[PDB]
Amino acid sequence: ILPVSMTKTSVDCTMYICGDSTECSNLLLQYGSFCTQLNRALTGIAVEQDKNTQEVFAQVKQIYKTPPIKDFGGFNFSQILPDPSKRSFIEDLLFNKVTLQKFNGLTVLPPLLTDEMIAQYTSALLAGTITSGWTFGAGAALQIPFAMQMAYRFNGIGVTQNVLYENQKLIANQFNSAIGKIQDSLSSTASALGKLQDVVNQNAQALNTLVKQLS
Amino acid sequence: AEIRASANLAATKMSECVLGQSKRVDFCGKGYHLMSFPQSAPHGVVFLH
Amino acid sequence: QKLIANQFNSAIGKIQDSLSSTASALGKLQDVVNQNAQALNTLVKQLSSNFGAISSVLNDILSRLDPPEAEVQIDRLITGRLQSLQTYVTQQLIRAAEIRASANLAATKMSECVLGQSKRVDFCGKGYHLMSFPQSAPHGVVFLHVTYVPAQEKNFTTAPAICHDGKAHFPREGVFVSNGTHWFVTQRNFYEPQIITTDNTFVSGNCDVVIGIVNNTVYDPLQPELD
Amino acid sequence: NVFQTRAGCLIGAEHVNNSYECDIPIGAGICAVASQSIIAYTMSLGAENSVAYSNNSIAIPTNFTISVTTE
Ligand SMILES: *[C@@H]1O[C@H](CO)[C@@H](O)[C@H](O)[C@H]1NC(C)=O
């Protein structure tokens, strides 16, 4: 698990410090450009959260589409590939395991890449690596049958390819089974998304102190 | 800046392990790497090495 | 060789054109100049603020006030010019760490791509890497990642192994490819098929296990020499 | 005109339907001149092409282009 972005929160300086007062502002004008300076800092990192998600996901040119028939040599991808019932299955469990309001000057600009887009990039990244393998990252996406791809990755770590075919049926079962335990280990054990939850906890705890200080 | 250090690490783990098979030791999961699968998340990313 | 040299020579040509014509081509280097100079500007503009004293020019508050009372106003400037100078320093210590993160990335891209051919995917340009060329710049560095990109693909029919004499035959370095009528092996990234002799396949076990193989003939070069 | 988004109320742009590669990010998936008018549309991820998977068919390139990006 890795965080890639925080909430694009933004705060209006003068409305926080003064809060719709004419007497206070004309004082705040004496402190030079502190108000202008912070406001620029906060929209400097708000516009950067859009560059973070635009780098992790937007790595591909065209949005590949997974085929209708799924004959992946015995490998069962039902868990990761998208399900049109609603976004993928495992992804749907991830969106349930987190617990993600404005008062005065505070706000939350919405992220540029909507979640049903972010969920779409991660489908092309899935349909290229299932069908094409390495190549959709290097240029024109060449297709290669999956059961043959894993043979060409076994040839990576130093295992001659004969091992796969000669064990294809079992290997597919281990892989299919290993994927199964994931959602179980994810669903059962709470505190499985410790990393993403902090970046939500901290960044929201920090906002809380900002408002408490108004009192 | 702590997140731009992770966003850059995820931008690498996707280019180095989803878009290829990485030879770096222990970069993508304990063991010799075979492949990886992105999965979106609320504000992050989840790899299935 | 001759064509490859032309593509490379030509590709280098378009660079200066794309660089000269399209302004905003050095967006990255220009910001680090813009920001870091914009930030200095605000530091000086802050010298003209009252912070609540009678006047923002330390000479006048000093020119027309007795020392006991003056330092009460001078204190309101010092307490401000300090907070505004210590704000500038902090934003630089943060901004410099963003550059030491890039200076370290360029120190790597030069050691990993100029001083060698990097196998990392998508580290040095989109595509399989061939080489790279440093170029200085005002305050940065510019790499010219010369990469190999395939094109003009054609569909073929594949088969994981070749069952010959009951034994399977797996390709040593290649993929078993057929133009419909004749089967071949070829390097996996550039169409160049060849006749399936024995020295480009290796054998293992009978051909009942692995699904998808086809029945074919692997010719032995030793036999035409026995006769 | 007046057009409503998830980010807010956007007046001055004429909403359209065909998607483009987006120019001026606005928010919630919506971006924003094209022929003397300001158009506000949905981002496109790019041309959607799903490649023809088989269980027995590979596709191998026959020519390349060595190209020079910058960085
Ligand atoms: C876009 O499509 C919707 C639904 O089909 C339609 O109501 C609307 O008029 C269209 N907008 C334009 C500008 O044609």
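Residues 726-811, 815-828, 853-967, in that order, are what chain A shows, numbered as in Swiss-Prot.
If you're wondering, the header gives electron microscopy, 3.4 Å.
For all residues, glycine too, the Cβ spot is worked out from N, Cα and C.
Record features, source Swiss-Prot:
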- A:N764 to K: In strain: Omicron/BA.1, Omicron/BA.2, Omicron/BA.2.12.1, Omicron/BA.2.75, Omicron/BA.4, Omicron/BA.5, Omicron/BQ.1.1, Omicron/XBB.1.5, Omicron/EG.5.1 (VARIANT)
- A:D796 to Y: In strain: 19B/501Y, Omicron/BA.1, Omicron/BA.2, Omicron/BA.2.12.1, Omicron/BA.2.75, Omicron/BA.4, Omicron/BA.5, Omicron/BQ.1.1, Omicron/XBB.1.5, Omicron/EG.5.1 (VARIANT)
- A:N856 to K: In strain: Omicron/BA.1 (VARIANT)
- A:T859 to N: In strain: Lambda/C.37 (VARIANT)
- A:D950 to N: In strain: Delta/B.1.617.2, Mu/B.1.621 (VARIANT)
- A:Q954 to H: In strain: Omicron/BA.1, Omicron/BA.2, Omicron/BA.2.12.1, Omicron/BA.2.75, Omicron/BA.4, Omicron/BA.5, Omicron/BQ.1.1, Omicron/XBB.1.5, Omicron/EG.5.1 (VARIANT)
Open item on the list: Between A:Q954 (variant position) and A:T859 (variant position), how many Å separate their Cα atoms?
Closed with: 17
Open item on the list: Going by Cβ pairs closer than 8 Å, show me which of the variant positions A:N764, A:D796, A:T859, A:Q954 neighbour chain D.
Closed with: A:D796
TODO: Please tell me which one of the variant positions listed here (A:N764, A:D796, A:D950) sits closest to A:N856 (variant position), measuring Cα to Cα?
DONE: A:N764
Open item on the list: Long-range neighbours only, meaning 6 or more apart in sequence with Cβ under 8 Å: which ones does A:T859 (variant position) have?
Closed with: A:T734, A:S735, A:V736, A:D737
Task: Nearest-integer angstrom distance between the alpha carbons (Cα) of A:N764 (variant position) and A:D950 (variant position) - done: 25
Open item on the list: Around the C-beta of A:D950 (variant position), how many further C-beta atoms are within 10 angstroms, looking at every protein chain?
Closed with: 12
TODO: Round to a whole number and give the Cα-to-Cα distance in Å for the pair A:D950 (variant position) and A:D796 (variant position).
DONE: 40
